[PDB]
Amino acid sequence: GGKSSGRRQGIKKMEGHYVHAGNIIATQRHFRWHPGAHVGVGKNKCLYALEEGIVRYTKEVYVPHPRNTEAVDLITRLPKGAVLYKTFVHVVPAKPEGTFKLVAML
Amino acid sequence: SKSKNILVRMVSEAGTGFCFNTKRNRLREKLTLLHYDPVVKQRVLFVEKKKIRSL
Amino acid sequence: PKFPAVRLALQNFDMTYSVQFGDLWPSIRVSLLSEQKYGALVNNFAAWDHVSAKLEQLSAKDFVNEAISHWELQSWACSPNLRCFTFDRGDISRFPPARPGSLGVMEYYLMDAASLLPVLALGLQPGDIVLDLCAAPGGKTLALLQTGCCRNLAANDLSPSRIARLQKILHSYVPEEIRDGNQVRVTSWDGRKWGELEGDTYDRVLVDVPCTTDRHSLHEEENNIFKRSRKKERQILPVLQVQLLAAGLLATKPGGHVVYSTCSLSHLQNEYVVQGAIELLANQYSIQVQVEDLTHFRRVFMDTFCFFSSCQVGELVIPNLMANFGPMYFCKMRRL
RNA sequence: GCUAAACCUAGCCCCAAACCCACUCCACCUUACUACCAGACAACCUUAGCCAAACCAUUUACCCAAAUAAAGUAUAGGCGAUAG
RNA sequence: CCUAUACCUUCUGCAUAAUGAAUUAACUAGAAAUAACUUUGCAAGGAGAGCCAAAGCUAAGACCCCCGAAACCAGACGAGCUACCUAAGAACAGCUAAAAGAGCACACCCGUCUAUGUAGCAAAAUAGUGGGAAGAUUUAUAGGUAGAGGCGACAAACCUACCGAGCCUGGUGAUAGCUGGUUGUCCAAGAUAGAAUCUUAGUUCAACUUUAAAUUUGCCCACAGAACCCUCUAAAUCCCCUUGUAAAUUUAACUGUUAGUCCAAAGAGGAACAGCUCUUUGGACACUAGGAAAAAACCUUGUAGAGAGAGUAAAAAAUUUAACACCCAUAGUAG
RNA sequence: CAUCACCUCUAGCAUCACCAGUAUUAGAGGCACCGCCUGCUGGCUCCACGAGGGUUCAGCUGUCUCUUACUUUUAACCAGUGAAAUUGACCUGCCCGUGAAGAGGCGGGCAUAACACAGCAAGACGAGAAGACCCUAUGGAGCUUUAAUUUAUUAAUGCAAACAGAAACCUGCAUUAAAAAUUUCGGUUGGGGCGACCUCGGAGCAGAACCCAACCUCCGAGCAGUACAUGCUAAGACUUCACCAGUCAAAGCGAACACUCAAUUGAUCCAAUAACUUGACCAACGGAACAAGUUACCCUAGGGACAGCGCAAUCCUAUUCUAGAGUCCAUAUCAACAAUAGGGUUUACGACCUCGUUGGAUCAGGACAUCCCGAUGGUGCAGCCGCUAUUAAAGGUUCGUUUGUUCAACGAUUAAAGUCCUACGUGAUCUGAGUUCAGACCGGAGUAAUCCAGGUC
Ligand SMILES: C[S@@+](CC[C@H](N)C(=O)[O-])C[C@H]1O[C@@H](n2cnc3c(N)ncnc32)[C@H](O)[C@@H]1O
Ligand SMILES: [K+]
Ligand SMILES: [K+]
Ligand SMILES: [Mg+2]
Ligand SMILES: [Mg+2]
Ligand SMILES: [Mg+2]
Ligand SMILES: [Mg+2]
Ligand SMILES: [Mg+2]
Ligand SMILES: [Mg+2]
Ligand SMILES: [Mg+2]
Ligand SMILES: [Mg+2]
Ligand SMILES: [Mg+2]
Ligand SMILES: [Mg+2]
Ligand SMILES: [Mg+2]
Ligand SMILES: [Mg+2]
Ligand SMILES: [Mg+2]
Ligand SMILES: [Mg+2]
Ligand SMILES: [Mg+2]
Ligand SMILES: [Mg+2]
Ligand SMILES: [Mg+2]
Ligand SMILES: [Mg+2]
Ligand SMILES: [Mg+2]
Ligand SMILES: [Mg+2]
Ligand SMILES: [Mg+2]
Ligand SMILES: [Mg+2]
Ligand SMILES: [Mg+2]
Ligand SMILES: [Mg+2]
Ligand SMILES: [Mg+2]
Ligand SMILES: [Mg+2]
Ligand SMILES: [Mg+2]
Ligand SMILES: [Mg+2]
Ligand SMILES: [Mg+2]
Ligand SMILES: [Mg+2]
Ligand SMILES: [Mg+2]
Ligand SMILES: [Mg+2]
Ligand SMILES: [Mg+2]
Ligand SMILES: [Mg+2]
Ligand SMILES: [Mg+2]
Ligand SMILES: [Mg+2]
Ligand SMILES: [Mg+2]
Ligand SMILES: [Mg+2]
Ligand SMILES: [Mg+2]
Ligand SMILES: [Mg+2]
Ligand SMILES: [Mg+2]
Ligand SMILES: [Mg+2]
């Protein structure tokens, strides 16, 4: 007899939402959504925005890191011509890094 | 629930008095680690002095 | 509390085992209530040569080496590369706690010397694939790895809690390089599935089915088989022993050997289970097996063990005051 | 139209002020209110508990001699309730 | 004639045959702090020493009930009833018997069975029938033992007609998460996520609800967007510019509510068609009226008054079932 | 219960009980004489005796078959006196239906001038009080103890103190024991017994944002390993629906060139320590510093409770199916696997054990699915008896012996000794048992108090 409750894990910021640096985008048990452009990943597969901007969800080609033996062993057994796709979440920056302002006339 | 590991205290050999607690196997000789000492802001040798508790 | 499980276990044994052993039961009962002698199994991966010298200083003697030279004197052999040190007959001396060596692994393991015989009776050979059912907590599992004759091993025990204890034992003793590969496979699944998952896969199969452990039952108060909640499991315990042994028998390839081991003195769980599996295979799967004679095996280890010579098929090692090893029952049956 | 219904005093409450009473005759600690015989008898010693702590077991406010203020502060306390 | 199922209280729901009330008159139940708000005074100061102050400070107004245990303790009062004891007394025919805890049998004591009685003659009696009746008997008088106790041929008996611990007074307006009650008028807003708990008869927090204030977005929602698995598969949900609309968030101050019930739908409980129990979505009910016969949960319909006007909404069960052939037939043969 | 008799245990002594006594005594107890038997304490027999509990011969009788007559009290009426429980208001009908499910009040029908008096006891879940039944309270009390907390008190000792050529008493402080004192019985699983359970993670489990199915079914966790910058700081967010707690994290300093792992954990106070830091199967896992059992002697405050719901499973009844029994032969009868209707009952989890109103007397009402009497088909119906089916509720349906989850068995009869329903039909008409009780034993349980649907009074 074991009693447990839901972990309240899922999407925190949907498509088109404006996020700031550090805002958590999604919390996952497993990599349902993969980090994209300007999106970091925490220890618990938590996705947080590394930049301030708009969250976008796209489908991108999944090319695993060569060191990951399990994922490399999967693509090597795929039929030739097959391509893996996975859902990536990106943050499109809204503001520039900075602007040049006149400070003196020397 | 046999106590395989014990909690020991490592005392810095730099004389600053900085010490930290680490977990080590009971059936093992006294540890001599190379840990960072904030007082001298560098890694210094540490020596086990007293066992705190049995984990 | 309430009714002690120790007394309930002793009451059940006293009625059953008095008839089976007759006048030997009082001698067995004292040994069962007394602490069993611990044998020292030297870790071959560690400084085995140095530890062997160290143990001899503690008056320990390698009975396995002595038994090796007795094969030619009396006139399948046995699993080689096993070194177990025990004290003299009637010596109550206990070994010191094990210590890690210079290689980072424990130098030796303390275990019942009667539990090595199923490994010895297995007759392990180099290049074989070994299946152990109920391998956890690793009393027999470690001995197989000490031999180094098993390229691939499958250690399966139903209880994950026991399995977790086995892995820690393997990590502390067996170097990670051997465990790194697929050589040692550790799973937590029902052994009855092994008769269908992998048939004829292994050449040597060791099946130590769960049973009422006389040594543990009379002393341990936790998870005793004789408590009221466990009565249903005890009633269906003989059924499990017949099914688990049959699965192990089907798992081996023809021409291979399967050793059935049980830590109890109950005839209903030592000889009847062996006969039940043989009949079960022929009736349902039409499989015929031959039980080998262990009398030659007994005569070599008579010096360091006490044996009961009224067994239909297997060999039973009974505890005694001078030789406290046991109780252990093992039967070697090969598949044809 | 019967039963009834209505009434305004008797006195009382809280303060202030000031420190109160008890021999007319007879009887009255023996069975009190009983005129009238050898006694030897003599007083002093922490309150507790309910209740609160949501049980309870340490603990839990009770004028101690100037209103106010210091101050519910320093302190005390299963460092809890609360006390101060 | 037509229409209309008393009131209060307690429960999801009371005409309920659940609780309380014969009726009348009188009496009988919301006491207060910090903070906040409101209205004056003065103002970087306020206040009739002390105290607060980064617009405060001072004063006022405005919020916190009633009855009821079994108990516990302290100090008194009780053995004129009763339990036992002490002192000194009394009583017991007749007969059979014998120097009797003998028999029969009056007085006397007790109370076995039955009946009467049941607010009675009686808070234990009456009539008859019974046990004992020279003894461990019965009984009058005075004295003793007192409640953390006494006394007891132990029945947890008796100790002044409620003794598993007397009664009285005091602590005491004991306490009760429990029961019951809670008194003028009118209007307004107003119901069902949970967590923890010696906890599920309670309370605290959140949610919901209310008031005041501040601010600007709130709801509805076009695309776009939200996972692979164990092979596949639902109604949908989240997000959400327009648009339709008028709310929402925040600040301040608190109280109250919570197993709700039934209906529709999808499910859950060892792979349980109904029923029981428990989740989820929605509705209704605990708010009105009309209609389904009467009717909390179905249907119609909600914003409140008067009318001896009008147009409508839902709204009335269908169904009655079994005739039937006419004629003829030799044979290779019992293949 | 006590009781002689027997038996056990304790005590070698005086000026208030024992006792003005001295082991042939006194006290504390067991058992219940005696007699027999026995061990080194136990079992039978037996005289009388008993308002004890059963059984029986004979007699006796209105106890009964089967009641009747009379008298007295009561009664009713006349005169005098004159209560009490009770009472929301009542202008207080019946039958079906409906309904917090048992209607005088609601719906549909029927009935209906108004009033006393005397009877009756079906209803008004009639009235009063007591009690049963569980349940609840961080409500009480009695009792018991190897519940927890204590030795103040008392006794016996020790050392100190004191005397002191030595000894005691007293006092202080320790140590045992006795006898008492205060306090409590954590929740979940119809109850009890036996066991399990309480926190965290995952699945069946809400198919697609999140959350959500308790109970239930099943498997886990209370670790370990690698590091030793597993250093220090700091934007923005997540959050197990509160809080507590928990989670992620850019940049920066400093170094190098936010460890793995589903869970793998515990607050405050307090204790230890120079500091750092550490400490609970506080597992009843938001945790009280430390407290059991029992009550049938119970108490208080409250709550709940024959009747009612049940198209799946199961059972019964009647049809359908037409396999099969019946020599042949489905259908004289009987009938398998099943199906369709009516009725009863069981049911969400310990794939454990057990346990939670009914007869009789009187009076009956009603149903028909008919036991008897009647009528009519079929028959493997010659006739008498039978079997089966349709129709029929006008009438009837006995008396006894044991025994009784109060029912069967047996005996003798009868045309038959019907099945049910009616709040066991019916206890303000009566009565027995049970629910079960205040006393008491026997058996079994418990250290005891006490308990047991067990046996009995
Ligand atoms: C008696 S112990 C023997 C241990 C080991 N064989 C030894 O001697 O060192 C048997 C173990 O088998 C495991 N077991 C029980 N049932 C099993 C099953 N059905 N299949 C596999 N293992 C089982 C239990 O966890 C138990 O610890
Ligand atoms: K209390
Ligand atoms: K008697
Ligand atoms: Mg209290
Ligand atoms: Mg209490
Ligand atoms: Mg009525
Ligand atoms: Mg009601
Ligand atoms: Mg009333
Ligand atoms: Mg007290
Ligand atoms: Mg109390
Ligand atoms: Mg007297
Ligand atoms: Mg006499
Ligand atoms: Mg007499
Ligand atoms: Mg007496
Ligand atoms: Mg008694
Ligand atoms: Mg009693
Ligand atoms: Mg009295
Ligand atoms: Mg009160
Ligand atoms: Mg409560
Ligand atoms: Mg309104
Ligand atoms: Mg109008
Ligand atoms: Mg023709
Ligand atoms: Mg007696
Ligand atoms: Mg008789
Ligand atoms: Mg007779
Ligand atoms: Mg007559
Ligand atoms: Mg009169
Ligand atoms: Mg009156
Ligand atoms: Mg009328
Ligand atoms: Mg009716
Ligand atoms: Mg009517
Ligand atoms: Mg009546
Ligand atoms: Mg009544
Ligand atoms: Mg409670
Ligand atoms: Mg008690
Ligand atoms: Mg939150
Ligand atoms: Mg708790
Ligand atoms: Mg808890
Ligand atoms: Mg929690
Ligand atoms: Mg009794
Ligand atoms: Mg007739
Ligand atoms: Mg008929
Ligand atoms: Mg009779
Ligand atoms: Mg009779
Ligand atoms: Mg009646």
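The numbering of chain C matches Swiss-Prot: 36-110, 123-383, in order.
Per the header: electron microscopy, 2.9 Å.
Each Cβ is built from the backbone N, Cα and C atoms, and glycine gets one as well.
For C:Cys310, the entry in Swiss-Prot reads active site, nucleophile, with the evidence type experimental evidence. Cβ environment of C:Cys310 (mutagenesis position): C:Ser162, C:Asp255, C:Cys258, C:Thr260, C:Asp261, C:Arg262, C:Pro374, C:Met375, C:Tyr376 lie under 8 Å away, each six or more residues apart in the same chain.
Residues or ranges marked as S-adenosyl-L-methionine binding site in Swiss-Prot: C:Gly185, C:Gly186, C:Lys187, C:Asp204, C:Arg209, C:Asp237, C:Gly238, C:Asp255. Taken residue by residue with DSSP, C:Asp255 (S-adenosyl-L-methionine binding site) is part of a strand.
Among the mutagenesis experiments that Swiss-Prot reports, C:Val65 to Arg is described with the note: Disrupts complex with MTERFD2; when associated with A-136, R-139 and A-141. C:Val65 (mutagenesis position) falls within a helical segment according to DSSP.
A coil conformation is recorded for C:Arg136 (mutagenesis position) in the three-state DSSP classification, outside any helix or strand. Cβ environment of C:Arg136 (mutagenesis position): C:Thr351, C:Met369, C:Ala370 lie under 8 Å away, each six or more residues apart in the same chain. Looking at Swiss-Prot, you'll find the mutagenesis C:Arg136 to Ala noted as follows: Disrupts complex with MTERFD2; when associated with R-65, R-139 and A-141.
According to Swiss-Prot, the mutagenesis experiment C:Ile139 to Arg carries this note: Disrupts complex with MTERFD2; when associated with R-65, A-136, and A-141. In sequence order, C:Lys72 make up the list of same-chain residues 6 or more apart from C:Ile139 (mutagenesis position) whose Cβ falls under 8 Å from its Cβ.
For C:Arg141 (mutagenesis position), the Cβ neighbour count at a 10 Å cut-off comes to 12, with all displayed protein chains included. In the three-state DSSP reading, C:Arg141 (mutagenesis position) counts as coil. C:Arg141 to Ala appears in Swiss-Prot as a published mutagenesis result, with the remark: Disrupts complex with MTERFD2; when associated with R-65, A-136 and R-139.
As a published mutagenesis entry, C:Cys258 to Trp appears in Swiss-Prot alongside the note: Abolished methyltransferase activity; when associated with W-310. Neighbours of C:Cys258 (mutagenesis position), defined as other CB atoms within 10 A of its CB across all chains, total 23.
Mapped onto three states, the DSSP output places C:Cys310 (mutagenesis position) in coil. Here Swiss-Prot describes C:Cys310 to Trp as a published mutagenesis experiment; the accompanying note says: Abolished methyltransferase activity; when associated with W-258.
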For the binding-site residues listed (C:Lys187, C:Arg209), most other Cβ atoms within 10 Å of the Cβ sits at C:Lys187
What is the biggest Cα to Cα gap, in Å, among C:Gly185, C:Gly186, C:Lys187, C:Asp204, C:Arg209, C:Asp237, C:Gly238, C:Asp255, the residues listed as binding S-adenosyl-L-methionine?
19
For C:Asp237 (S-adenosyl-L-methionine binding site) and C:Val65 (mutagenesis position), determine the Cα separation and express it in whole Å.
36
Secondary structure at C:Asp204 (S-adenosyl-L-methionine binding site), reduced by DSSP to three states
coil
What's the CA-CA gap between C:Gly186 (S-adenosyl-L-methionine binding site) and C:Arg141 (mutagenesis position) in angstrom, rounded?
18
Taking the Cβ of C:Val65 (mutagenesis position) as reference, which residues of that chain separated by at least 6 in sequence fall under 8 Å from it?
C:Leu368
